[PDB]
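Data block below; observations after.
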Amino acid sequence: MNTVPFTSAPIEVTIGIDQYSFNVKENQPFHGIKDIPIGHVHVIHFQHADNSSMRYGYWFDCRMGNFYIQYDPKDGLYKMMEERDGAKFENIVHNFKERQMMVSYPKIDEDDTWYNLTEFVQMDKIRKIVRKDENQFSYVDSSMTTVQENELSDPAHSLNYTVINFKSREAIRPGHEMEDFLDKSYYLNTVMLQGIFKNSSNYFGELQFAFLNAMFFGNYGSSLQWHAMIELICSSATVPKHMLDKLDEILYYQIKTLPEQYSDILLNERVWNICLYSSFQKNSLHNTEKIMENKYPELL
Amino acid sequence: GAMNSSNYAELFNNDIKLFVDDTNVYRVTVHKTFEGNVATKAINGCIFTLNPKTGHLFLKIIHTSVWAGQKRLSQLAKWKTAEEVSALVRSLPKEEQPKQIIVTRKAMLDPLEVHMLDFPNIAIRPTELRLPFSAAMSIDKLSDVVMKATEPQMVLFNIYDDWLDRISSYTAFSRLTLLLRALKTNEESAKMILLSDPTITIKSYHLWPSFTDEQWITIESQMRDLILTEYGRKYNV
Ligand SMILES: CC[C@H](N)c1ccccc1O
């Protein structure tokens, strides 16, 4: 059970850790988050009380290092850093614990929500989408654009999601124009799964990561990516049976977790109606269709 | 973007462009079967690909054999249109290739876009104009060559005959669309107007009769009257 200590909390801020969140007042004696489950990636994130423009946060895996947060009064943000001195770090944490100046990761034992949202998400894949190789953790915020959005402007600050474009030569074999456009199976299975991602777990990992960035930061290009990766599967007539079953589970927990008051902007009516009611896989997403119908019948 | 009444002179500038109308690609007669069900029988069709500036018409005849054992024909017909238009473009010398293709029906956009991926600098555009190109099969010589075809065939025409010797492209297009609109609205009456005077003939190498300038004015007025007469019948106004 690992810990991310905080040097201090000098500005009022809502702090998130995965799907949980805590309000911290200016100069309150907050010194971190303990009991963080080992085995998953995690995200710590921040929305400042005084300025709600720019949600930001850090993806990390405590197995990869000892990480802490410290407020930078010059750039105006809570920054993640790595402490290389293990004794120094254990000492700081043990003192903060002894003074009970830390919140506990509030995981219900029965609850598999975070596992289910991050099942295929791997820190090494995050670091390839978010390139900053000098750190072991990854910064994401509300405003970062994706490579695809850019093509259509600072490359060092981009989200390098895999580009999906249904009207591209990559997606359309010469001589199979109609076939490949109406049935995206060759683009899904040969180009994307066999070629770029190598396996379905990596594809699902990027899909899950895109969703979480859309949800936690309102990152619009991530929402575009999540929907494109759903649509590519649903628009393929030939999909391994294990992938369809797993997709139904992935989307179910994503729809379950999405704040009800955010469905308007984060859910794309066209993709969902096409995926659940028109596409080849309209009948392969039973759990997802049931929760969408009971929770968001308007959109549909 | 979309072509409409606002940007209408763009059709007659010096950027090569083609209209593509797919209305008459997939043509069927609907009939009853011995058991009393309904069946279709295809007849030959055509793609109507027109340079509005020069009058050059690329009439690709679509022979019923292309549909043989094919399902979802109305969908397939859009993709076949797009395949044949892309093939036409590839067959033209580079300096003859269009810079824009305007589809008369928005459902042609995605099929044509996908077939034209090798041509990223050719813009595929819809149009808000209601154009009467479905009536192309009311031009006797075009209908005749389509029906007589026994195999796929491309036939080249100038749909303006020699009008451009005396009038501008804008005026020629306006005459063409008036004629076709009249033939679309009341074919029998329009054809009567065009052939009422036996002394005015169609040249072997033309589609329309050899009217003088003054006779064209009379014809055009008679076509406008026909369209208004028909309108007051449609709506009782
Ligand atoms: C983009 C900077 C802006 N003052 C800002 C907005 C919110 C939180 C931190 C932060 O520095």
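We count from 1, first residue shown onward.
Using the three backbone atoms N, Cα and C, a Cβ is placed for every residue, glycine included.
In the three-state DSSP assignment, the secondary structure recorded for B:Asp21 (mutagenesis position) is strand. The Cβ neighbour count for B:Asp21 (mutagenesis position), using a 10 Å radius over every protein chain in view, is 22. Here Swiss-Prot describes B:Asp21 to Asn (Swiss-Prot position 1853) as a published mutagenesis experiment; the accompanying note says: Reduced growth at 30 degrees Celsius. Strongly reduced growth at 16 degrees Celsius.
Experimental mutagenesis is annotated in Swiss-Prot for B:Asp22 to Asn (Swiss-Prot position 1854), with the remark: Reduced growth at 30 degrees Celsius. Strongly reduced growth at 16 degrees Celsius. Within 10 Å of the C-beta of B:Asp22 (mutagenesis position) we count 28 further C-beta atoms, all protein chains included.
A mutagenesis experiment is reported in Swiss-Prot for this position, B:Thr23 to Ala (Swiss-Prot position 1855), and the note states: Reduced growth at 30 degrees Celsius. Strongly reduced growth at 16 degrees Celsius.
Annotation of the published mutagenesis B:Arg105 to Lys (Swiss-Prot position 1937) in Swiss-Prot: Severely impaired growth. Reduced growth at 30 degrees Celsius. Strongly reduced growth at 16 degrees Celsius; the original residue is retained in the structure shown. DSSP classifies B:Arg105 (mutagenesis position) as coil under the three-state reduction. Taking the Cβ of B:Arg105 (mutagenesis position) as reference, residues of its chain lying under 8 Å away and at least six apart in sequence are, in sequence order, B:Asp21, B:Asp22, B:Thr23.
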